[PDB]
There are 4 protein chains.
Amino acid sequence: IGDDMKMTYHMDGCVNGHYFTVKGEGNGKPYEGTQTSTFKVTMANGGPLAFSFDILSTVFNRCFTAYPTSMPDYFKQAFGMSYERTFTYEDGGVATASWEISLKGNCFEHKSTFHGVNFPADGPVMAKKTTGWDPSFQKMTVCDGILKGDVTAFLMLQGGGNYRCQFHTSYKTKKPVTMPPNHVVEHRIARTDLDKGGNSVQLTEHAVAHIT
Amino acid sequence: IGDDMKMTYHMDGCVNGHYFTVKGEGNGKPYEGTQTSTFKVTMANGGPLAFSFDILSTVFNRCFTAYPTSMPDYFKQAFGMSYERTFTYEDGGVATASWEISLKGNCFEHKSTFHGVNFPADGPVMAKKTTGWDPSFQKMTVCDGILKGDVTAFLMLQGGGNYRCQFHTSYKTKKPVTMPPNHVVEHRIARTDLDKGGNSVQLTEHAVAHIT
Amino acid sequence: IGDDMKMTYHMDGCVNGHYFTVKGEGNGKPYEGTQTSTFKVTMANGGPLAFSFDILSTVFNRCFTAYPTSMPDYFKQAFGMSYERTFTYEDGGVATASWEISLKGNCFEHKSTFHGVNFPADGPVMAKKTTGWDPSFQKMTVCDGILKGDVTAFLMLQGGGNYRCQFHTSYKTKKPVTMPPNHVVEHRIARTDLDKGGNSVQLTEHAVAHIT
Amino acid sequence: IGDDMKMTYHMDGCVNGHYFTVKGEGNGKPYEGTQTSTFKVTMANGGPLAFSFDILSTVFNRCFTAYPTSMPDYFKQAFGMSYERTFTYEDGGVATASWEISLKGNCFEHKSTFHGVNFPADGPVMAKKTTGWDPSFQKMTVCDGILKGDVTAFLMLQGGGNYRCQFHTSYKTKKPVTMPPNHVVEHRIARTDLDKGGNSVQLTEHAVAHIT
């Protein structure tokens, strides 16, 4: 893992029956726990993003996490890895997502699949009324050989309110690595739309692990 | 809708990171609420079915339901239709699925996408320890113009026990139809493996609507 | 168990911080699966019922169930019994309840405790906007020696809509009885307010078990 | 609020049908976010604690939280307050709890009610196989005038594993106070049994609020 890394993404998604794909590129600093990427969403039925990109943001790599130089870094040791995330929204919307991260040189290849259903036709997701995720604290624990991550996330809404989403993630390594103690990952994710429709968008994440 | 109908199916799925596809054909009696179909699962990485087919069975059409000749048949009136189902398993496994049913002559075309994550590596699903679904009672209610279906299903296990799964489904019609009163759909689904691996399998469903 | 039985009830409850008690009397026909009772709610802080009585109705006896004269009647064989119910409302309200039923002659003594929290100050419960429960189908299954009951219930609302509540119940017998096959209990519960405030209210239930 | 405060507690509880009460006393430093208390559990049916005290620990006051001298302290401003907590355990156990905190001089009076059901007869709770809560990060957000707290907590188990519990709390002030920004409360709770049965036990909590 180098001080500076490159990224590439490809996503195959479906939300409320809407087929779509995503392409992206970015640059990040694994040791600093920072990264920035630019994405382009392509609706199968050519058109503007049909839902809040925020449902996708967290899917688009724990290698980009600042870990104390003592604590086992489950991610760094892996370098690939498989990710599986369950998103349970407070209004009945549910999304499942799984992805794989591979490394070629200084390039991280991220390939994912996303599938969301039961999102209210008029909720924050479908109506694109979200602004981004509130800073969160992801609790990392070990469960039967695999690293689990849990977080009661909050999607901020245009207007001021928030929309609750419970995240449950399984982090799987292709091979055995030294397991970490239970810990927490502090995150900051920011979304910046590059176009009105939100088809072109930029994402930045800042993450730091804390010994608890 | 004829007394006798033909069916064809195509599924694009992913479970715990495993890509797969499904093809099937069947015949059914819409008015009688009966149907029988034969499927063939093809694991992307050529091989035996990697998980319990029972997670897929309910995905593979409410037109095959016996409704009293008085009660509005939300399904029959539609004839296409979009389906969205959330499967929440008691052991953390979660699957989302969405499909579309179209009608050509006496042929029902069923195209679906399935995505499951967080299934315990050693649970009933991954270990293929299920036998089939226990007869259920699906509560149908109207919610903001759409027909909803809810059921606390039970997957029977080899050995005797059961594995709980809450089903939440949205039934959407391409156009407006006369809404039903809240009601219940009584179901019986039976799975019959045609080969050891369970790649080739047969399914039969019997469904009857009840005025409550 | 006689063809005609008498009932008496006493409840100690708390909802959103509101202490209250309940007293009731009724008569029922165990073999017919019918029963009618009259209750009187007393708010600790003297006053009108502070929330929908419907949250309490299902707490106020499976002995009042019509079972086929062949099928093991887990309830009848018991005659006492302990009940434990978890109520998970769709709007975040949660209620836990446990009760005991004892039998003296032709009199059923029902003693219960109810505790509800997180009900939206302005939801259907607190605002008393419910009308009653929609007819339901309670799925009965055996789980580790005890009879479990699950139901995705629907509280009907003034105006027309419905409010979802998942019921999860454990039925415990003081001693060993012949276990039933998984089955379903069809219910009809009706509430009739005897006074404006709803402090005095009448309840009637009709239940029939079905071999599935 | 003084630099040093005194506490007294009284709890009325029920778990899996077991009636019990609790009495306690402690001393704490509100500004430092520290506190220590000693409790004595009395089982209605005289005997050793029938379940893990850890289910009760978090019930036994956000005034004991270190807040930056700039950030609105929703708790301190209140000084009484009402608390409502929903505990959803991963194995089906559910507990609801509500309490009130009043202040007399340098004495905090804490009166609570606890009610738990559906805990597996042989799970970590009933079998008293827990050691304590893993350090957590409670996300505090505002929801319709009230402060909400959410946390995906982890009860550590004898042996090494953990048992998951989602905490959902409503914090209500008797009167209007300046609302905080969404934030996080970092906690450390430690339990020390003073007797074999765990009837006599000591608790210590350390809490610090973080501007996010």
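Residues 8-67, 71-89, 92-224, in that order, are what chain C shows, numbered as in Swiss-Prot.
Method reported for this entry: X-ray crystallography, 2.0 Å.
Keep in mind that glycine also has a Cβ here, set from the backbone N, Cα and C atoms.
Record note (Swiss-Prot), mutagenesis C:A165 to M or I: Shifts fluorescence to higher wavelength. The unchanged residue is displayed. DSSP assigns C:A165 (mutagenesis position) to a strand. Taking a C-beta cut-off of under 8 Å and a sequence gap of six or more, C:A165 (mutagenesis position) has these contacts in its own chain: C:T65, C:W145, C:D146, C:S148, C:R176, C:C177, C:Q178, C:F179.
DSSP assigns C:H199 (mutagenesis position) to a strand. Of all Cβ atoms in the shown protein chains, 20 besides its own fall within 10 Å of the Cβ of C:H199 (mutagenesis position). As a published mutagenesis entry, C:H199 to T appears in Swiss-Prot alongside the note: Shifts fluorescence to 515 nm.
Counting only residues at least six positions away in the same chain, the Cβ atoms of C:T41, C:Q42, C:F74, C:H199, C:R200, C:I201, C:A202 sit under 8 Å from the Cβ of C:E217 (mutagenesis position). The mutagenesis experiment C:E217 to Q is recorded by Swiss-Prot, whose note states: Shifts fluorescence to 495 nm.
Flanking an unmodelled stretch of 2 residues, C:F89 and C:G92 have Cα atoms 6 Å from one another.
Under the three-state DSSP scheme, C:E217 (mutagenesis position) falls in the strand class.
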